[PDB]
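S.K.: This is the structure I have questions about; it appears just below.
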Protein chains: 2
Amino acid sequence: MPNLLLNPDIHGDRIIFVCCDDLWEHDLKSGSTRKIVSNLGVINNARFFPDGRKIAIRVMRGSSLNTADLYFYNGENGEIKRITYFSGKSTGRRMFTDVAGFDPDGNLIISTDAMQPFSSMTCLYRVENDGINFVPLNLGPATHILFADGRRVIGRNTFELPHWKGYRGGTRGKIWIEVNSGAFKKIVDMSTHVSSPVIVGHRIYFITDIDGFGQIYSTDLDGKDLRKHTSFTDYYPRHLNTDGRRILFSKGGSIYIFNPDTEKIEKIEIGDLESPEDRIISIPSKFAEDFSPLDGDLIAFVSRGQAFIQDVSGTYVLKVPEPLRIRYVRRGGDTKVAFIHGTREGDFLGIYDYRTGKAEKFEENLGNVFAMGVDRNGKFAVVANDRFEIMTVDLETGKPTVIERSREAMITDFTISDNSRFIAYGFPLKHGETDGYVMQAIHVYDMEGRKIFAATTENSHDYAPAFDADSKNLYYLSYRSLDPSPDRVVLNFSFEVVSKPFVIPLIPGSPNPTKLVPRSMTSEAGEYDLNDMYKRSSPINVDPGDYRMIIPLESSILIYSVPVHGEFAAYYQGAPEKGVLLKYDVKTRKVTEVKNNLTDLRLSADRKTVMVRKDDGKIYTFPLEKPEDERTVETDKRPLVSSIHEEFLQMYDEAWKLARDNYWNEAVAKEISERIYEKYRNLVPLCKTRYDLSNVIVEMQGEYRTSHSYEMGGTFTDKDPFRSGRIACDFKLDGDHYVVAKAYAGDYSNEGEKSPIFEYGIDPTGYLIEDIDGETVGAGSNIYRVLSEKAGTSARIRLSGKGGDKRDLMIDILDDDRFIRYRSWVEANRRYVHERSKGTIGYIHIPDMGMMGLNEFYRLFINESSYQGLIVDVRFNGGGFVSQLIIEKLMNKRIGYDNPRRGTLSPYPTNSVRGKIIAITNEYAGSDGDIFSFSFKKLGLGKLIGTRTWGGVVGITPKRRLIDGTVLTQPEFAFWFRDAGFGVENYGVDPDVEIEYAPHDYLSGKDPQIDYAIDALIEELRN
Amino acid sequence: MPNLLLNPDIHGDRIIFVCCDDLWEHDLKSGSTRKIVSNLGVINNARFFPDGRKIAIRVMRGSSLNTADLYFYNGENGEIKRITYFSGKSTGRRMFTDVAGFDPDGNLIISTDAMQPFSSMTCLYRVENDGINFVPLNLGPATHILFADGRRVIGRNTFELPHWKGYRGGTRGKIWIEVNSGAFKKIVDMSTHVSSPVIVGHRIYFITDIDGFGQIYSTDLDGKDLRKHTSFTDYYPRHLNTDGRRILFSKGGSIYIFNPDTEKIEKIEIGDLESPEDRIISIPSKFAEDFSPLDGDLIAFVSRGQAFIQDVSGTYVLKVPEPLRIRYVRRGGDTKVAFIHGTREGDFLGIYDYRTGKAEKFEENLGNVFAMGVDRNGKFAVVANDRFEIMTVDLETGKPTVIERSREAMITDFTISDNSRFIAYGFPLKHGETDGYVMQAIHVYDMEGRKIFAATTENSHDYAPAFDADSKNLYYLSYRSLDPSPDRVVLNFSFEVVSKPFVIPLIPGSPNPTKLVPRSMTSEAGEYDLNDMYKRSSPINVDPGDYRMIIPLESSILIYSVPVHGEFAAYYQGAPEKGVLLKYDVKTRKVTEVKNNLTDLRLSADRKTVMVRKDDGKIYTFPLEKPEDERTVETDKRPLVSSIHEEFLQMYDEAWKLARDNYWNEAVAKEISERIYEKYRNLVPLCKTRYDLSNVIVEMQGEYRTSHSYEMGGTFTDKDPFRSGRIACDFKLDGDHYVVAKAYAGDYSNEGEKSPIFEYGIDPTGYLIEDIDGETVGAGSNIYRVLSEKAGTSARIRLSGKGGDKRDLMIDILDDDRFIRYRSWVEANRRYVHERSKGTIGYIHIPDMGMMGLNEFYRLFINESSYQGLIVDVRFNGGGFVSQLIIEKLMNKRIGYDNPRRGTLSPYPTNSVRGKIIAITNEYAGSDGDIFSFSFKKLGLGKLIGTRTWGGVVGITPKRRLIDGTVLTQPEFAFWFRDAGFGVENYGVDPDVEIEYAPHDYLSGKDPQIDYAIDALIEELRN
């Protein structure tokens, strides 16, 4: 059982590399190997210093390796020391904050965005005093910095891209070079991506897959004389590193060597190194899901692919006796529960009796199940697959019977009548193969006569169907109560609270039960008749809002309400939505609160037990009759047990299946999948850590050669994320004191947009930081570290300005100051554009096409839209989906005015740009950012200035995760531009005018992109 | 900066050893070193298998390394695997559950007490199927098992004893040997302790300090031909281990080699290996203490030697700017706090103003301070030292002035009048230099006239003095309200609730304020007169109970009550005592509850703020006027920061000082201390882990050559303790199924004394365990592991007995079953003694001389005391202090009877033993156990049978701990037996008849000690 070796570095006979997240050293001479450093978290890069004595190491921390920082290793005394306290943000695809290289003097040059507004601004910094001070090289963003003959060699976006093989977009790795002690020239700019550059002698060796596969090449210090050296076919080579003599690298999990002279490729022998305990223990709550209430006051829940029947206490627990991957568990009888078991083949229905033991599992495939339920009389079950089908499976025989198939989306919202006769469900529809919206009409299926009826019309969104106990009327919710709500910032209106409940008696002639129509004055007791029942529909007198569930009770109705709120947290942090359980008494027609702070709710089949999760993450349970009596559902009593190798295989196959099942093009999928499966499956057994699995999985995802194949979430370590103390400032070591080199601030009156020092009425810029919380900082005291240890609290900071000016304030040491830096940048550029255009041009910047973008666009769109000209800077735009909405705005043309008796003119439309517009874009703007760029030109809103953009317009919508919480993504929505097709994908967008931003432009402190834009508009504004 | 190397093992050129809790391997040949295993917790022993390929490792877990288990290491593939799930209990002095040796076949033999009733029964077991099955060798308790010429060599109690150099007690390490394929003979039994035995050729090499220091010796396989090989003088050698050729060992932190042939000693070169981050982060709550409320609703508290001023929230925190070791912090003004700083020299008073910054620290030494307080007007402070002095320190000048010095105990209970004029305190006294009890009388000191007065008489215990706001009357509590409470088991009575409050008006003529004597009917307003004030004393009408504090308020009085409760938990688990704050309204004379679940309480100087800790460990704070409004005091917001090397030095010096300051003999102390200081201080800088420090400290404690020098508590790891699933049963692998070899049970009707399976009315013995919680256990499934994973929960266990008998019950998987095994043993021996003496002899066993002992003694004393003869088995007795109480019982002689008209005779006394008594004792009974043994003979209660006992009769009473919570102990109370002196110490007690318990006696399954006892009594019972 060998390991998965990777990311090596060489120096003489010694060779360091990574295995099991730890760092190892190998001596070709003796042939021995040893672990030189461990227990620091997950390590992915280790670099030999010039002398070959010390080693710079990049280690990641946080459950999902969302944070990272650099460490030093002295192989002389075995000393270990943290160098940076930046807590750089990183993801699988962009593992920023690493070693850039070493300067001639033998000093370490790092690449980080810790002090930058945009993650992609991984600017270069020279490390001094072991992390005490940091001197910027002002060469702009870079991933590698080599030196040759006194010439700086810069590698841009030159990190590996395993997730996207054959990438040819604008963010492809490129190489520049110095020519005139300050002048730079781009020398390697192939059609494909260039990664991991090295210089042996006077040639730069790098990797690219221009020929269709990853190989090693080289060229003189002028990007000329290209040569193809290796000819691999098994796995792409990665992580090139050298010592000046030979080149080192990794492939398919082994460490190889390439001698530039001999041009010979040889594999290093290392054999087995480490085989940790395969049987691991996990905490059920960390991976729990699908919590459901059963009879006898029991509970059912799924975790890490396993299922359990336990009591609220968590003291008596039973595991369902079934192999890996239980997707769903559902009450199917007094002591019987029905489950959904998934395998590489698909999803299958199962049944288990936690009393006897009988667990006969079916074999009839159901495809990819996403919803499952069982009638109250354990006769059959209802299932929804990704084929958009809703079906009934005979819980006795196992024969699934398709009832109806939607052609727009899955039928996951359904309910069964208590008498097991009707099945009401939401049926997504469209009235055209290209409609912009998808309607949803409730459908009712009758088990007798086997026929479908329309409970609702197909003009809006009707959902949450639910029958009453006696099964006499069908209740449901709908967004039909249209009534606009005003926007407090932008002239606009939205449908905020347009949800309302309705009812439909299954017996014609019977009135709305909530209308309290005296029995003596009605003549019900007719007979079921579901024909044209959508005509008998009636609403229930309850104020419009945002309802997600309706539960009909004897003399009351429970409703789940979701108060209006922003979507920022939900969009970026996946933060759960907050609701509250409301009660409506039919008699009194009064509403009340039953339970708040709910983020999820489930209800028993008997309607007597309620199970819910609150905003605190915990799960509770209480009787509907006495909601005051809730208990906490504990599950962390019994350890969760599993096998790494069994889970890793399971996880690989699922990742491999989703990638295949969700790829936008089914054809390409059948081929790529079938051609990459085995190849990458053989590496799984070499994996010992979640990080090992990641390497295998990502490389296999790259085999689809498309954008948006990401891997997020998942548990990679038990190490806590790195902390970084921030006060929105820039420090500089000058003598024996740290000086406030810069004090970031954007809109003083906005929230969280300035150095917390400003609250004390003083701009820290220029002042000298004496000490923090008593401890003196400076020449012999790392301020970065001290601040790190105070992150998230308030500390006393003694400062000193001009003269005898001395301050001693309680400052809030923030955990992050990115946004403050972003806003600072935007406001700077905004001030710049005004002054240079003599107050005739506006400025607006769009960070992404998500909630934040929407925020930033409108934040300035309301003050900048009425200038002679407008600059819509969309550089570094991270994509999203709201581009269409922003374009729609800019699309407006001013065609009139309103003349008031008093006041100023009112432009019509209001959201109309006054004059000429111009867009700025770089290679760091992609996805929706790609779409926005192409559109801006295509619609002729103005000229596009900058550099070709990213080029990944195949959207995604993940709907399933791995048993460890990992959320993988698959390019499922290919964007097709009219008169261009899918051309944008794997290419990007070409600006009308290309304005490069060379390393020398950064050294001169000039932005050639924004300058051109401004100067260009002034020219157009001469008319 | 080198490391502290230790506990090595050798094999050829390779040499494994421990450094920084991790295991390392060194190759003499190449001279290189590497860490072969880490992150398992703290490792102290590593043993090479025969083939030299695999390695057995013993690792400890739990904050205080209170738990341990064994792991395997395959140097071929680098596989790691946990072998045992016993969760063996261990302490610094007795690190049980380790590798005993290897049998001829190359199998691992382990020594553990996991399945034994007494910790000292570290019986031998052969490991099979990598921990699947365990086969007992039935050779009795052993620490080492070697083999030579087909002869078993057993080493009893042969582990190292660094804490007690020159130990010559009965538990001293000894060596036995087989002579007749079943017959054993003791061969090495020197006067001193023999540790770490090895066999090179045909000689056993071990270590002993018979010459006054640790050295290596050897003798033929007959304990003959003694030879002294080494002649060290720097540090004792430890952990001998060999491969058959050369011997390996450690000394003063280095690894050495000894060649039996050459007889040459050589040091192995290893140099620096690991130097972790010196700056560590700790959690304040984990080491907090001395929490105190200040003004402005602020809080003060001490942790890990540091002090802080923070708000209840813990958001605004200030550290007191003072070097290590702040013992106490006390409010001394609006923004000023007084503190007690400790150094190697002693304790000193200090003052800090968290507003300005002025922190002038005094230099006048105060000795060892244990109580400190400041008047309400920040003029002076009151201090109590271990010299038994109470003094006033001028908070301005610094001049301490001794007021009074007790000669019995410290004066820690004192209070200052609000007007700063009187100082009331408890003054411990005796009316004889040999009295059995120490009385305590409240004393009052007047700052004006400077004279002491007697507030109370010296006939009992008067405490908790407290003045009223106006400083007109002095309140206090006393245990004078004598009134006996009946014992529900043993004919006895105790003073349970005899506490009551009293008051003393400082102005003669003034009545008891609580008596509500109409002002119009009294003529107070006299003048202070403290003369014969103890005559004016008066009680306050409040029911007797167990009060710890009394707080006089305007029209009410607060009293801290402690409901009667057992002391088991408090005695063994140090569990805090539970109290409740009560309120007494002077007017209504009615009592009420203010706050419960309190385990500690503090009160502001203004009597308006209350700070308390509840049984949940958290700290709260609430206004006395509105006790319903309490907030939680948080402190874990700001990380606690420190330096390992600065703390380690601090901790060493303190451990070194306490050891010196508390040794029973001052003379011996001055010499030993001064002679061992530097020698062990030079090792501190080599320490990197708490375990490294422990090694140094323990060795230095051993330099006192006395018993009771222990080291408990302290934080050694962040690893959670090992878990062990137990159901009071013994399993045996038979084929492919585990069989219940034994089902332990003691008194079926008592609590926690039988296998939880019994509750289902079935004796598991004989049955076959099929599966647990679904998972099948047996040949290919470690039941020990499975049970471990269900510890502390209830699991479904399928069993199978004779015929088609099959059970399926929900069993409680316990975390431990020691007590159930102990009770089983006692009951077995009890049943045995009855049957063999034909029902004429009783049996009683005393496990220790603590609360449990008291429990077990009376548990059987009431049914066994009236037989013709009695056996008081006190083997394995762990000591304590209640021996005197048990003797007093047995001391009773039956001299009469009560003849009833109906019923049976009543013996007088009731607690009188009917006839002849006989005691059984082994080397595993010590301390009070030692005292009991000597006494039993000395008083002639009967004969003593067994083997010489432990020999450590120098008691301890720790009263101070290290900044990391570590609790060190120092032999402070030397026991002097009349007509024998201190002879018992370092020797033990000699039984009238010596009955050894050889290994062959265990193999025959016979107890020669209990047999002799029974047979001997029958002989005496012939009269």
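All chain B residue numbers match Swiss-Prot; in order, they span 39-1061.
If you're wondering, the header gives X-ray crystallography, 2.8 Å.
Backbone N, Cα and C atoms are what each Cβ position is placed from, and that goes for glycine too.
Swiss-Prot lists these features:
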type: MUTAGEN; residues: B:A643 to C; note: Decreased catalytic activity towards fluorogenic substrate and insulin beta chain prior to any modification or oxidation. Further decreased catalytic activity towards these substrates after modification with fluorescein-5-maleimide or oxidation by oxidized glutathione; when associated with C-414
type: MUTAGEN; residues: B:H746 to A; note: Loss of catalytic activity
type: ACT_SITE; residues: B:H746; note: active site, charge relay system
type: BINDING; residues: B:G916, B:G917, B:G918, B:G993, B:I994, B:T995; note: substrate binding site
type: MUTAGEN; residues: B:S965 to A; note: Loss of catalytic activity
type: ACT_SITE; residues: B:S965; note: active site, nucleophile
type: ACT_SITE; residues: B:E1023; note: active site, charge relay system
S.K.: Among the recorded positions B:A643, B:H746, B:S965, B:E1023, whose Cα is within 10 A of the Cα of B:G916 (substrate binding site)?
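M.R.: Hits: B:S965.
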S.K.: Sub-8 Å Cβ contact with chain A: please pick out which of the recorded positions B:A643, B:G916, B:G917, B:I994 have it.
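M.R.: It is none; no candidate comes close enough.
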S.K.: Could you check which of the recorded positions (B:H746, B:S965, B:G993, B:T995) sits closest to B:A643 (mutagenesis position), going Cα to Cα?
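M.R.: Spatially nearest to B:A643 (mutagenesis position) by Cα position is B:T995.
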S.K.: Spatially, which candidate from the recorded positions B:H746, B:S965, B:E1023 is nearest to B:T995 (substrate binding site), comparing Cα atoms?
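M.R.: The answer is B:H746.
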S.K.: Name the one residue among B:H746, B:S965, B:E1023 whose Cα is closest in three-dimensional space to that of B:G918 (substrate binding site); these are the recorded positions.
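M.R.: Ranked by Cα distance from B:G918 (substrate binding site), first place goes to B:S965.
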S.K.: From the Cα of B:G917 (substrate binding site) across to the Cα of B:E1023 (active site, charge relay system), what is the distance in angstrom?
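M.R.: The separation of the Cα atoms works out to 14 Å.
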S.K.: Are there any residues in the same chain, six or more apart in sequence, whose C-beta is under 8 angstroms from the C-beta of B:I994 (substrate binding site), and if so which?
M.R.: B:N700, B:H746, B:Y748, B:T1007, B:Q1008, B:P1009, B:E1010, B:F1011
S.K.: Radius 10 Å, atoms counted are CB only; among the binding-site residues B:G916, B:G917, B:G993, which position scores highest?
M.R.: B:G917
S.K.: For the recorded positions listed here (B:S965, B:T995), tell me which residue's CB has the most neighbouring CB atoms inside 10 Å.
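M.R.: It comes out as B:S965.
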S.K.: Helix, strand or coil by DSSP: which one applies to B:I994 (substrate binding site)?
M.R.: coil
S.K.: Across all the protein chains here, work out how many other Cβ atoms are within 10 Å of the Cβ of B:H746 (mutagenesis position).
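M.R.: A count of 23.
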S.K.: For B:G918 (substrate binding site), which DSSP three-state class applies?
M.R.: strand
S.K.: Just to be sure I understand the packing, how many Cβ atoms besides its own are within 10 Å of the Cβ of B:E1023 (active site, charge relay system)?
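M.R.: Taking every protein chain into account, the count is 24.
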S.K.: Rounded to a whole angstrom, what is the C-alpha distance between B:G993 (substrate binding site) and B:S965 (mutagenesis position)?
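M.R.: Spelling it out, the Cα of B:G993 (substrate binding site) and the Cα of B:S965 (mutagenesis position) are 8 Å apart.
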S.K.: What Cα-Cα separation, expressed in whole Å, is found between B:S965 (mutagenesis position) and B:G917 (substrate binding site)?
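M.R.: That separation, Cα to Cα, works out to 5 Å.
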S.K.: Run through the Cβ atoms and count how many others sit within 10 Å of the one on B:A643 (mutagenesis position).
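M.R.: Excluding its own Cβ, the number within 10 Å is 20.
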